[PDB]
Structures are given as C-alpha cells and as structure tokens.
Amino acid sequence: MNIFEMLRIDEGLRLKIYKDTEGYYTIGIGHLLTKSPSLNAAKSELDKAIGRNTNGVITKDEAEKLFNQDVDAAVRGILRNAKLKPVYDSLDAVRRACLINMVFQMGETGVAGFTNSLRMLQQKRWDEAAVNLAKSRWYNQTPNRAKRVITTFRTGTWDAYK
Ligand SMILES: [Cl-]
Ligand SMILES: [Cl-]
C-alpha cells in the first residue's frame with residue numbers, strides 16, 4: 001500500500017463532474033474544482049485544469065494526471081508549512097501517508113489547525129492523538145474515512161486498508 005492507493009480508496013474515481021460530501025463540484029480522484037454553486041463555473045475550472053474543452057467529462061489518464069499533481073502539491077504544502085513540517089519529519093513512512101491524506105482532504109490550513117493532535121503525534125502518543133483527532137467536525141462528518149486514517153495513525157500499519 002502507498003499514498004496513491006490509499007487516497008484512491010478514500011476518494012474513489014469518477015470521470016464526470018460530481019458533488020463531494022460538502023456538496024462542492026469535484027472530478028476524478030477527489031479533485032475539487034470550485035466551491036461555487038455554479039456548474040458553469042465548475043466546467044470552466046475543469047477545462048482550464050485539463051487544457052481542453054471537456055464538457056464536464058475526462059478520461060482516466062487525465063484523472064490520474066490531476067491526482068499526481070494534487071498529491072505532489074499536498075506534500076509540498078506540508079513541507080512548506082512551519083507547523084506541519086516538523087511533524088511530518090518526525091513520523092515514520094506509514095504515518096506520513098496519514099498526514100498527506102488529511103491535507104489532501106482538508107488543506108494545509110485545516111490540518112494545521114489541529115494543534116493539539118499535532119503535538120501528540122510529534123510526541124508519539126498514539127492513543128492520545130487518536131482520541132483528540134476524533135473530536136472534530138472531520139470525524140463527525142466523514143466518520144468511516146476518518147476512522148481509517150485515525151487507526152492507521154494509531155497502529156502504524158496498513159491494516160484498516162485491508
Ligand atoms: Cl489544476
Ligand atoms: Cl467517510
């Protein structure tokens with residue numbers, strides 16, 4: 001298992017514009033297009049991302065390409081963030097993939113707001129961090145996915161992902 005397979009499981013793959021769990025227009029592997037209510041704005045953002053007139057539909061390769069770019073950006077966002085970097089560097093490989101998933105889902109900004117959990121993960125207090133991460137809107141809005149990431153931060157193995 002690796003970060004790409006992990007996020008492919010959590011996000012799914014859809015080739016036509018769709019609405020995510022917060023109702024925002026998305027495509028592919030969890031690639032958010034816009035928070036605007038307009039489908040037309042969504043379609044415009046998609047053509048601009050792909051470089052062609054897609055008419056709201058993309059191919060598998062194109063979805064994979066947006067995915068590679070989004071994973072890369074997530075990593076780089078983490079490495080550039082002063083609150084995130086130290087955590088990420090203190091973690092083992094499996095757990096670093098956990099932090100990339102949260103950032104891919106909720107943004108740098110969002111993850112960096114989990115100050116207390118961050119401090120517990122940096123200290124390697126696994127069960128404590130797991131309990132604090134669950135006290136969040138993230139856990140209450142997407143519990144199945146949050147449970148998989150939290151269990152992975154707790155055990156350091158890929159078991160939750162079968
Ligand atoms: Cl893009
Ligand atoms: Cl979920």
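Sequential numbering from 1, following the chain as shown.
Looks like X-ray crystallography, 1.8 Å, at least that's what the header says.
Cβ coordinates come from backbone N, Cα and C, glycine included.
There are 20 other CB atoms within 10 A of the CB of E11 (mutagenesis position), with all protein chains counted. Per Swiss-Prot, mutagenesis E11 to N is noted as: Loss of 84% of enzymatic activity.
Residues or ranges marked as active site, proton donor/acceptor in Swiss-Prot: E11 (among others). The secondary structure of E11 (mutagenesis position), as reduced to three states from DSSP, is helical.
Applying an 8 A CB threshold to same-chain residues 6+ apart, the list for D20 (mutagenesis position) reads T26, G30, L32. In Swiss-Prot, a mutagenesis experiment is listed as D20 to A, N, S or T, annotated with the note Complete loss of enzymatic activity.
Classification of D20 (mutagenesis position) by DSSP places it in coil, neither helical nor stranded. The active site, proton donor/acceptor annotation in Swiss-Prot covers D20 (among others).
Among the mutagenesis experiments that Swiss-Prot reports, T26 to E is described with the note: Complete loss of activity at neutral pH; covalently bound substrate. In the three-state DSSP classification, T26 (mutagenesis position) falls within a strand.
Quoted from Swiss-Prot, the note on the mutagenesis of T26 to H is: Facilitates transglycosylation more effectively than hydrolysis; covalently bound substrate.
As a published mutagenesis entry, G30 to F appears in Swiss-Prot alongside the note: Almost complete loss of enzymatic activity. The enzyme is destabilized by 1.5 kcal/mol.
Cβ neighbours within 10 Å of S117 (substrate binding site), excluding its own Cβ and spanning all shown chains: 24. The secondary structure of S117 (substrate binding site), as reduced to three states from DSSP, is helical. Residues annotated as substrate binding site in Swiss-Prot: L32, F104, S117, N132.
Under DSSP, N132 (mutagenesis position) is assigned to a helix (H, G or I) in the three-state scheme. The Cβ of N132 (mutagenesis position) lies under 8 Å from the Cβ of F114, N116, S117, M120, each of these being in the same chain and 6 or more residues away along the sequence. Under its mutagenesis entries, Swiss-Prot includes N132 to M or F with the note: 2-fold decrease in enzymatic activity.
Cβ neighbour count within 10 Å across all protein chains ranks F104 highest among the recorded positions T26, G30, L32, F104.
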